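A.B. asks: Please see the structure below; I have some questions.
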Amino acid sequence: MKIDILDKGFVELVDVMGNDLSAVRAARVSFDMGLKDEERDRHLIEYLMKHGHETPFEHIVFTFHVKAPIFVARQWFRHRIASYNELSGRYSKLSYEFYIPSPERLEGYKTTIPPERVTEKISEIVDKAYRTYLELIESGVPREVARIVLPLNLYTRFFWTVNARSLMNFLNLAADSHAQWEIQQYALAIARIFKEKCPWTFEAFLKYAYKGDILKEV
Amino acid sequence: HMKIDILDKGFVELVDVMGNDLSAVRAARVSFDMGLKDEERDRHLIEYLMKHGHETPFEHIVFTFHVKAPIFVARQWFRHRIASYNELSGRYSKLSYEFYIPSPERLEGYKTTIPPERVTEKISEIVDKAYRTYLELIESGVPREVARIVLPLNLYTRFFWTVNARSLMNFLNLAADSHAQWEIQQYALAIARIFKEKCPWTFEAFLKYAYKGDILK
Amino acid sequence: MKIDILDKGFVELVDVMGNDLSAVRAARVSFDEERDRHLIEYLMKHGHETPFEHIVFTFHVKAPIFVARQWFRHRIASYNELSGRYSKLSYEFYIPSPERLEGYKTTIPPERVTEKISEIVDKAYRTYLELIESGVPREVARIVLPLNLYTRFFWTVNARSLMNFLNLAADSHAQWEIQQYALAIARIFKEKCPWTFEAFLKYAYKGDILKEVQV
Amino acid sequence: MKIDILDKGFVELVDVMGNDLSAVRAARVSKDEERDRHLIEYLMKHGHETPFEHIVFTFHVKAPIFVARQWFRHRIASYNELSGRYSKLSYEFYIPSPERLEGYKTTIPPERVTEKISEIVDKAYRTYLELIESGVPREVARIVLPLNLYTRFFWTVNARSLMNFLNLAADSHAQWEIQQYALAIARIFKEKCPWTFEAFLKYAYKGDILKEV
Ligand SMILES: Cc1cc2nc3c(=O)[nH]c(=O)nc-3n(C[C@H](O)[C@H](O)[C@H](O)COP(=O)(O)OP(=O)(O)OC[C@H]3O[C@@H](n4cnc5c(N)ncnc54)[C@H](O)[C@@H]3O)c2cc1C
Ligand SMILES: Cc1cc2nc3c(=O)[nH]c(=O)nc-3n(C[C@H](O)[C@H](O)[C@H](O)COP(=O)(O)OP(=O)(O)OC[C@H]3O[C@@H](n4cnc5c(N)ncnc54)[C@H](O)[C@@H]3O)c2cc1C
Ligand SMILES: Cc1cc2nc3c(=O)[nH]c(=O)nc-3n(C[C@H](O)[C@H](O)[C@H](O)COP(=O)(O)OP(=O)(O)OC[C@H]3O[C@@H](n4cnc5c(N)ncnc54)[C@H](O)[C@@H]3O)c2cc1C
Ligand SMILES: Cc1cc2nc3c(=O)[nH]c(=O)nc-3n(C[C@H](O)[C@H](O)[C@H](O)COP(=O)(O)OP(=O)(O)OC[C@H]3O[C@@H](n4cnc5c(N)ncnc54)[C@H](O)[C@@H]3O)c2cc1C
Ligand SMILES: O=c1ccn([C@H]2C[C@H](O)[C@@H](COP(=O)(O)O)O2)c(=O)[nH]1
Ligand SMILES: O=c1ccn([C@H]2C[C@H](O)[C@@H](COP(=O)(O)O)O2)c(=O)[nH]1
Ligand SMILES: O=c1ccn([C@H]2C[C@H](O)[C@@H](COP(=O)(O)O)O2)c(=O)[nH]1
Ligand SMILES: O=c1ccn([C@H]2C[C@H](O)[C@@H](COP(=O)(O)O)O2)c(=O)[nH]1
């Protein structure tokens, strides 16, 4: 399961633990009970979601593999209730891969410069920066220093392990028009995968708990 | 569902697991823009990570356990905040007649003025009386959340525990150790057995390089 | 600041870092009453909660074990508690007042329920002392003690996590006993962070009882 | 307390809750100097770290983004940072001194490396301002800015997590730039919590640079 994002980004599902019934099981222990049947168990998921009983959803866990620009990753990595491992500019020579916005990204803004020219100006500056980076590397400057000239639109890659409760918090905050458009796009892909693996939890989340605006439209 | 019986009526049961040793290798390798290699180099990397304290890659391995334990043991266990819990409620459920009664051998090493068998019996008596009072209060219309306050700390409870391998290693350091109470040591031994089974390379490296306790040897 | 709770409990404020302006400063990233108080309301009403993490409290709490077990489920906080392994425990137990059963039709008078709870704690405690006196280690002897035994702990918590605690514990769905503790925590919070507390009540608080009971 | 770091950075102490005795109080659940200091050592030596969570600091830090990205990986803490979405960003970038590289054999003089870094930041910043001036929203315009751009943040952290930070950042394996920040954090920690700091160095600190300063 892999969804392409932006010009060179992606969100890929690496692994998952549990499913909707993992949450049902965890909730039912309060009452000294276990699973029942489809109708009552699905009903329980809705009940939990509607009354803010969120801890049972911590027992569903995902691992994603994400390729995203650094400015997006910086926003994403603010979610502390999660696990991350990322590509290092200290330890790796970084690839020529940068997020160049499409002209349509500037739709809705009156600019004194054509959108195509904005695109071009972003490209020029990344090209120069990357060339400088390689030059510094070639001349013996350690990578950890050479990379400081690279722009925030450089692509990075990381593993993200997150449980369904924290993932819902992420969707609330990132699948939302107040978040930057670029991370909205990533959050939509996260939502798609979530919905696929946990359809009852996802549906109940949208119906009762989701606070953002865009998932109910798309 | 691996299941290990603990104490007189307790258990630790494995409910689910995500990932394995290679999940940690994969997560660590991304720093170098790399993925998996081969058995020798990958196993070597696990040892390397363990010996240098690079622990974040082990967070991508996750377990869900189902545990039945006495409340005094659960109170110690639930101090591990880097984990997820859901537990049986004395507010919402009528609690069962199940208590941890120590065996006489539990007092081995202690000189007691009362035979160990008699200590066992005294503990039994007091739980029996407390439980009887609990039922009586319930039967008379006292809400469960109040009636249960007379029940002793050796009452068995049950919970689900979801925990990643990093936090699980911290748990083993602290609970699989002679300074911890004997009862939780027993639970920690079972958690270690399951961990070793699911993550043999991580477990072996952990024991060699990082494990701080004294009983897992 | 110390507030008595239940028959022998209390919540005591031990220390605090910061005040309403600590949140303002963090939201602004810097260093009028009207503009700063307005910002606190703004943050609260839009769910910008991270700035309130820079206000921190340390409480000292004496509470029964069943209450502490509920309280200690709040993982975004710091705790240190008295030990039954390392200390001889005191004869102190929460005995409900008869009024605790008001609203419930019991086949036994409420005063008799009170008595029955007392008896059983007295017998359990006596058994505990007998076991200790006979050479049984404390960590085993204490397992016969009931859940209403008082314990004590230090609790260090920031204002964001504290607000989550008030949402869940200062609420009629929570057990009455912990509601009482939550009311005291609210009173201290309101005293130290009046603007944050007021804004919280108006815009973010999800519970029911802090709107029903003053302070 | 404010310590300058790198060419334009700093670490400033904003607030603190508690002191060494806050940890002693918590471990005891309650001043005798010798016994209380001895308890701090005892806790440190046996890995009883939770009592140090009751000491808390708030710092105000100015650092380059590549340093902040490393720092912000410490999840057991609180952060609020300047936004490139909401603010026009200032012309402030970390330009390494020539001495940062002297000790690496480079085919280009260190002074020329410095100059090449400066040129590229200057061009990037100019492009940024141009895009802003032409009506491109800030959140997009800023994506051309390099990783050595300075940012500012508040950091609230307890002594236990702060010790973990010192273990990992006040250490030669960490990038030199964040080592410099960690040294300043250590200085402020030592000043406010001398007993904890001394016991930490003696029994628990795993890094290599703080015993040399
Ligand atoms: C539109 C928008 C604008 C933003 N602007 C800025 C900005 O200008 N500057 C900036 O610095 N950040 C900004 N952020 C980031 C924001 O402040 C949060 O850091 C981020 O959204 C992650 O949210 P979180 O803390 O809920 O998630 P997590 O860090 O994953 O925490 C999840 C939940 O756990 C709890 N939690 C975890 N750790 C703690 C703790 N230490 N104390 C108390 N509770 C805790 C909270 O209940 C939290 O909701 C912005 C975010 C959005 C969506
Ligand atoms: C022999 C023994 C005796 C004990 N005696 C007592 C006692 O008398 N009283 C008592 O109250 N407790 C006692 N404890 C419990 C102990 O203080 C810890 O609460 C418990 O061992 C959990 O450890 P932890 O904090 O490492 O685990 P977790 O809470 O799971 O944390 C895992 C790791 O995350 C980090 N972490 C998590 N949250 C925070 C935070 N808020 N700040 C900083 N770092 C954080 C730490 O690095 C920690 O190691 C005892 C434990 C043992 C083993
Ligand atoms: C009326 C009532 C009845 C209850 N009944 C039961 C019951 O029957 N059984 C039972 O076990 N518990 C029960 N609880 C406890 C409840 O499930 C929570 O454990 C408790 O209320 C603490 O809430 P919290 O998780 O938000 O707090 P904290 O644990 O302090 O966490 C604070 C916030 O940080 C985030 N967070 C922290 N850690 C994680 C994580 N690992 N993953 C995702 N997010 C995280 C969440 O956003 C959370 O809201 C009950 C609580 C109430 C109020
Ligand atoms: C020299 C060096 C090189 C590095 N290289 C890389 C790299 O190439 N790629 C990369 O991604 N990162 C890298 N890091 C970052 C590193 O992996 C850690 O993210 C960072 O050091 C913070 O450590 P922490 O998790 O101990 O701190 P915190 O995140 O503040 O956690 C504090 C403690 O709390 C506990 N804890 C908190 N959250 C959890 C959780 N979810 N599960 C289990 N335990 C938890 C642990 O006990 C931990 O030690 C590097 C760090 C160093 C020092
Ligand atoms: O929408 C936002 C805005 C800010 N931040 C956090 C991320 C960075 O740590 C810091 C600055 O972000 P920018 O606004 O520059 O992207 O605040 C977010 O997480 N999301
Ligand atoms: O109102 C509640 C009910 C339960 N729990 C948690 C605490 C325990 O870990 C477990 C059982 O508590 P009781 O329902 O028995 O109090 O669930 C709470 O935090 N609050
Ligand atoms: O070995 C111990 C001793 C204490 N505690 C914690 C659990 C409780 O929160 C408190 C007291 O537990 P007892 O010492 O009573 O078991 O301190 C532990 O986690 N492990
Ligand atoms: O010494 C390091 C190396 C890496 N990282 C983390 C920070 C980023 O999330 C990611 C890559 O950072 P760089 O190696 O590119 O600085 O790993 C650190 O925290 N410290």
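Chain C residue numbers are taken from Swiss-Prot; in order, the displayed residues are 1-31, 37-220.
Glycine too: its Cβ is placed from the backbone N, Cα and C atoms.
Summarising the annotation, Swiss-Prot assigns FAD binding site to C:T55, C:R78, C:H79, C:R80, C:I81, C:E86, C:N163, C:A164, C:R165, C:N169. While the structure shown retains the original residue, Swiss-Prot records the mutagenesis experiment C:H53 to A with this note: Shows 1.39% of wild-type activity. Here Swiss-Prot notes a mutagenesis experiment, C:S88 to A or C, with the remark: Still catalytically active although shows a large decrease in activity. One entry in Swiss-Prot concerns the mutagenesis experiment C:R90 to A. Its note says: Binds dUMP 670-fold weaker than wild-type. The mutagenesis experiment C:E144 to A is recorded by Swiss-Prot, whose note states: Shows 0.113% of wild-type activity. Among the mutagenesis experiments that Swiss-Prot reports, C:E144 to R is described with the note: Shows 0.016% of wild-type activity.
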A.B. asks: Of the recorded positions C:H53, C:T55, C:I81, which one has its Cα closest to the Cα of C:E144 (mutagenesis position)?
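C.D. replies: Looking at Cα distances from C:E144 (mutagenesis position), the smallest one goes to C:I81.
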A.B. asks: Round to the nearest Å and give the CA-to-CA distance linking C:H79 (FAD binding site) with C:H53 (mutagenesis position).
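C.D. replies: Here the two Cα atoms are 20 Å apart.
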A.B. asks: I'd like to confirm something. Which of the mutagenesis positions, C:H53, C:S88, C:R90, has a Cα closest to the Cα of C:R165 (FAD binding site)?
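C.D. replies: Closest candidate to C:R165 (FAD binding site), judged by Cα separation, is C:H53.
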A.B. asks: Using C-alpha atoms, which one of the mutagenesis positions C:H53, C:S88, C:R90 comes nearest to C:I81 (FAD binding site)?
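C.D. replies: Nearest listed residue in space: C:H53.
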A.B. asks: Name, in order along the sequence, the recorded positions among C:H53, C:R90, C:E144, C:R165 with a Cβ closer than 8 Å to any chain B Cβ.
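C.D. replies: Listed recorded positions passing the 8 Å Cβ cut to B: C:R90, C:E144.
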A.B. asks: I'd like to verify something. Among the recorded positions C:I81, C:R90, C:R165, which ones have a C-beta closer than 6 angstroms to some atom of ligand 1?
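C.D. replies: Checking each Cβ against ligand 1, the ones under 6 Å are C:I81, C:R165.
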A.B. asks: Among C:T55, C:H79, C:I81, C:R90, C:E144, the recorded positions in the record, which have a C-beta under 6 A from ligand 3?
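C.D. replies: The recorded positions passing the 6 Å Cβ test are C:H79, C:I81.
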A.B. asks: Which of the recorded positions C:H53, C:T55, C:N163 has its Cα nearest to the Cα of C:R90 (mutagenesis position)?
C.D. replies: C:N163
A.B. asks: Given the recorded positions C:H53, C:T55, C:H79, C:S88, C:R90, C:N163, return the subset with CB under 6 A from an atom of ligand 7, ordered by sequence, or none if empty.
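C.D. replies: If the test is a Cβ under 6 Å from any atom of ligand 7, the answer is C:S88, C:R90.
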A.B. asks: Which of the recorded positions C:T55, C:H79, C:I81, C:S88, C:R90 have a Cβ less than 8 Å from any Cβ in chain D?
C.D. replies: C:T55
A.B. asks: Could you tell me which of these recorded positions, C:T55, C:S88, C:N163, has the greatest number of Cβ atoms within 10 Å of its own Cβ?
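C.D. replies: Top count of Cβ atoms within 10 Å goes to C:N163.
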A.B. asks: For C:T55 (FAD binding site), which of the three DSSP-derived states applies: helix, strand, or coil?
C.D. replies: helix
A.B. asks: Which of C:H53, C:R165 (the recorded positions) has the most other Cβ atoms within 10 Å?
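C.D. replies: Per the Cβ count within 10 Å, the most buried is C:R165.
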A.B. asks: Determine the straight-line distance, in Å, between the Cα atoms of C:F31 and C:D37, where 5 intervening residues lack coordinates; round to a whole number.
C.D. replies: 15
